[PDB]
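K.L.:
The structure is given below, and queries will be raised subsequently.
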Amino acid sequence: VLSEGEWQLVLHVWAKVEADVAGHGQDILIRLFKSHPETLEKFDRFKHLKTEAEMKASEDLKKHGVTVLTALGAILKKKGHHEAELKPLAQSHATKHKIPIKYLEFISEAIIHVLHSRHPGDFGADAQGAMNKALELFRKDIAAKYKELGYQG
Ligand code: HEM
């Protein structure tokens, strides 16, 4: 459970992300795909992309980055009270998209790295630890739904 002070650190940096949702979404998905190429293979929509320049030039990838970060921002702003938001996301990601929890760990690393690059003054160690806790809570709660449905592993 995050404290109020931890949530304030999380949402303070997230308010900075929302100034350029699309650029953050690009940087995060590209980092994910470069650092963990198995993740790109899960996207029929993107797996034709073979270089970082092609990824950066894809408007559709930019659009999807906004989709992803909008969903995450709505979860973070619930401060843990996010059951309604996680139900459909866990269902689609477990049963339709077939995304292991481990890949949610990978995107969480990518998010933290990009926030550190873009917002160092609002993403010191205290905020890094708080965002790591928020993303762990996200994964814990999604993992419980995966387990219900027979997909935790
Ligand atoms: C912060 C974590 C993530 C969030 C908030 C998120 C959010 C979303 C949302 C809102 C959608 C569209 C609605 C839906 O299908 O549920 C979507 C689609 C999808 N996501 Fe995620 N996602 C996350 C992580 C991942 C990861 C790590 C992968 C793959 C490694 C992945 C793969 C997919 C795929 C394949 C689709 C469908 C894309 C398409 O063909 O249109 N997601 N995601």
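All residue numbers given for chain A refer to Swiss-Prot; the residues shown span 2-154 in order.
According to its header, the structure was obtained by X-ray crystallography, 1.2 Å.
Heads up, the Cβ atoms here are built off N, Cα and C, so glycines get one too.
Features from Swiss-Prot:
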{"type": "DOMAIN", "residues": "2-148", "note": "domain 'Globin'"}
{"type": "BINDING", "residues": "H65", "note": "nitrite binding site"}
{"type": "BINDING", "residues": "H65", "note": "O2 binding site"}
{"type": "BINDING", "residues": "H94", "note": "heme b binding site"}
{"type": "VARIANT", "residues": "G122 to A", "note": "In metmyoglobin"}
K.L.:
What's the CA-CA gap between the residue listed as 'heme b binding site' and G122 (variant position) in angstrom, rounded?
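P.N.:
Given the Cα positions, the residue listed as 'heme b binding site' is 34 Å from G122 (variant position).
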K.L.:
Are there any residues in the same chain, six or more apart in sequence, whose C-beta is under 8 angstroms from the C-beta of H65 (nitrite binding site), and if so which?
P.N.:
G26, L30, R46, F47
K.L.:
Per DSSP, what is the helix/strand/coil residue tally across the domain 'Globin' (2-148)?
P.N.:
118 helix, 0 strand, 29 coil
K.L.:
Other Cβ atoms within 10 Å is the metric here; tell me which of the recorded positions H94, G122 scores highest.
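P.N.:
That would be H94, with the highest Cβ count within 10 Å.
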